[PDB]
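Novice: Below you will find the structure I want to go over with you.
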There are 2 protein chains.
Amino acid sequence: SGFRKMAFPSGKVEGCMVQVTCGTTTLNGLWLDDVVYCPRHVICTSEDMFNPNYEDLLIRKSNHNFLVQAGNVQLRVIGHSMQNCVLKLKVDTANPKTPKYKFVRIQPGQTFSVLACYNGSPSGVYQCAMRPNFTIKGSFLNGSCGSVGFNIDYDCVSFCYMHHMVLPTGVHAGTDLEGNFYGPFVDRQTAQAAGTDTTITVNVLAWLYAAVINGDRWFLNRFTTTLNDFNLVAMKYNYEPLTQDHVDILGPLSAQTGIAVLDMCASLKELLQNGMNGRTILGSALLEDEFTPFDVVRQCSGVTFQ
Amino acid sequence: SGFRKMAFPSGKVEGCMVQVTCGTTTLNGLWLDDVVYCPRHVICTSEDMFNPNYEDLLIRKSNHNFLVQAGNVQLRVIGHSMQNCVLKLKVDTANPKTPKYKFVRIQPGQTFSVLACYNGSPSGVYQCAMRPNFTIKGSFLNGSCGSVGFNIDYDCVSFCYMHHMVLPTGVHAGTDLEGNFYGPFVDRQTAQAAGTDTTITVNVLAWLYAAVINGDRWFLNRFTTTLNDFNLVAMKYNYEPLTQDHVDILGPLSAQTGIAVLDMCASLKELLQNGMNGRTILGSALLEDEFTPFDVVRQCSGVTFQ
Ligand SMILES: *C(=N)[C@H](C[C@@H]1CCNC1=O)NC(=O)[C@@H]1[C@@H]2[C@H](CN1C(=O)[C@@H](NC(=O)C(F)(F)F)C(C)(C)C)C2(C)C
Ligand SMILES: *C(=N)[C@H](C[C@@H]1CCNC1=O)NC(=O)[C@@H]1[C@@H]2[C@H](CN1C(=O)[C@@H](NC(=O)C(F)(F)F)C(C)(C)C)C2(C)C
């Protein structure tokens, strides 16, 4: 009963957040085993930010220059290295709260939870999607860098995002946990803009299945369509092309509801061409594209985590 | 930058969730110090549900009849009692992860985070409001009872909701942690319906301030209004009356933005009378009423928790 934007429980990630200070710059780090991962611009002064030479700035730091705090406890740094846009600080204490974890690089259209943090302390949790233009629509303030995005699978935390910056129009950009940016962005205070975004078609379809499961069925029409003819219509509305891989991922929801994917595609086609006529779907007056097929299955089936 | 529906970090509550089984009925419980709190209908069979005599059903239970599991560890029950609609099971082990906490009864219009759980294991977290008709718009499945709602203030978890049932139209009903229902509902499988709901005016105003803070300002008009004349208009649109207490609670946001509350009221008046004309505010095509003034301040100022 009901359908909500739902984040993963954040406790396993909360137990990994620390504060990292270098000079007067402070941000968040992620403490897993005996390594703290954080954005490399912790080593920048305000003026370094416009054209930083991170390798040069790091040459002039030693271990003791990094103040790492886990709650009230300072963690002694005993080694450091740079990997793309992330700093790795080896500390002399392994985090006893380290969960089973993976570093993953997610694909555009996939979702994750963000644990927004300031000064190593958690503020809140929310769900995001990696947009097709490789930005995310987050909520971040000064000092939020190093906050991470993640998914959970049973007991395993898959970390997929570390926060680095905000772009014009207010969308956000960051890296995977190997320090490689999503998209064509750099960690430098320089003129940068997101490309034009697109609507994540497979997710809109997932959310229409969630509507059917939850009893909101008014938009279901009596037609079908071919994949080619659907994509011709969707392209005009700045929807991303629907692939056979997308069709296959929708299979569980199609099987559960008894509505063929291409039938749902015909109903979406009508919504795009005619609008929703003042009506809502699952309480929204716009079509929602930040629920994946798995998000819908997980919420409508009550999948839990260890 | 950005504005999202944001839940509190759930870790402090995750460390309190357990599974409670009596006979063949299983639901979630909340383990604080040496007491487990859970919905009393854990003691009901399926047929007991329609007209249960909870006092009679509990007479025929003893401590050993309650199987309480915290992960892989069974907790021995050494005492039990009923308080309104909640069962309290004394166990022989105090929860070492008990946070500082309070039991509070919230008022209609206030928000909280829900940690949805199944079989004592967390599934996800989302933000809800206590509706003026004393229901909540949650997302719950079979076995979700005993999931709790809460707010956090620094290090203190204020528990305010325990989940018990779903009503027609799919809205949800439950109790405070003293077992007293919000609203005129009973924990019995009998014909019950929520009263007509109303829109939480002070929260819509809070969210318009959040829009201004985040740069979405198109709806700001050049007028003001009196409190009386605003409430005459709002009443027609099923908005709850705006009180002086509400005006006072909006004061921090008014001071931050330099927009007097009654000026924002004039802009809301225009939105109600004319609509949004295809435009969005903070990405939504409807006016949002499940952010409190404090929710907005907490998100736009980066308040963290210990
Ligand atoms: C990390 N704590 C912050 C997070 C920012 C701050 C406000 N909202 C956020 O998401 N990261 C930064 O301040 C980064 C950082 C230098 C400057 N910066 C920016 O986000 C700037 N953006 C850009 O320069 C642009 F447009 F290219 F993205 C700023 C103008 C300050 C918003 C570095 C190393 C990129
Ligand atoms: C607790 N695990 C469930 C949570 C429900 C289940 C599906 N979605 C939810 O939120 N609680 C119940 O099943 C409660 C419980 C008996 C029956 N019940 C209901 O929610 C029923 N609702 C009502 O009878 C009504 F309309 F009055 F609310 C049901 C028809 C099964 C949905 C008790 C003790 C009320």
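Following Swiss-Prot, chain B residues are numbered 3264-3569, in order.
Placed from the backbone N, Cα and C atoms, the Cβ positions cover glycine too.
Sharing the feature lines straight out of Swiss-Prot:
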ACT_SITE  B:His3304  active site, for 3CL-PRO activity
VARIANT   B:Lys3353 to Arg  In strain: Beta/B.1.351
VARIANT   B:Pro3395 to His  In strain: Omicron/BA.1, Omicron/BA.2, Omicron/BA.2.12.1, Omicron/BA.2.75, Omicron/BA.4, Omicron/BA.5, Omicron/BQ.1.1, Omicron/XBB.1.5, Omicron/EG.5.1
ACT_SITE  B:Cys3408  active site, for 3CL-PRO activity
VARIANT   B:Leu3468 to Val  In strain: Zeta/P.2
Novice: Spatially, and counting Cα to Cα, which of the recorded positions is closest to B:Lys3353 (variant position)? Options: B:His3304, B:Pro3395, B:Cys3408, B:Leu3468.
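Specialist: Going through B:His3304, B:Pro3395, B:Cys3408, B:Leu3468 one by one, the closest to B:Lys3353 (variant position) is B:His3304.
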Novice: CA-CA, which of the recorded positions B:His3304, B:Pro3395, B:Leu3468 lies nearest B:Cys3408 (active site, for 3CL-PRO activity)?
Specialist: B:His3304
Novice: Using a 10 Å radius around each Cβ and all protein chains in view, which of these recorded positions has the most neighbours: B:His3304, B:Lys3353?
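Specialist: Sorting the candidates by Cβ neighbours within 10 Å, the top entry is B:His3304.
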Novice: Calculate the distance in Å between the alpha carbons (Cα) of B:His3304 (active site, for 3CL-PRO activity) and B:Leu3468 (variant position), and round it to a whole number.
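Specialist: Pair distance, Cα basis, whole Å: 39 Å.
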Novice: Measuring CB to CB from B:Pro3395 (variant position), give everything in the same chain under 8 Å that is also at least six residues away in sequence.
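Specialist: Non-local contacts for B:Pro3395 (variant position): B:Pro3371, B:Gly3372, B:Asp3460, B:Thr3461, B:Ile3463, B:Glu3503.
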Novice: Should we count any of the variant positions B:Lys3353, B:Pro3395, B:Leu3468 as near ligand 2, judged by a CB under 6 A from one of its atoms, and which?
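Specialist: Those variant positions that pass the cut-off are none, since no Cβ is under 6 Å from ligand 2.
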Novice: Specify the count of other C-beta atoms within 10 Å of the C-beta of B:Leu3468 (variant position).
Specialist: 27
Novice: Reduce the DSSP letter at B:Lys3353 (variant position) to three states and note it down.
Specialist: strand
Novice: Is B:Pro3395 (variant position) helix, strand or coil when read with DSSP?
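Specialist: The residue in question, B:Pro3395 (variant position), is coil (DSSP, three-state).
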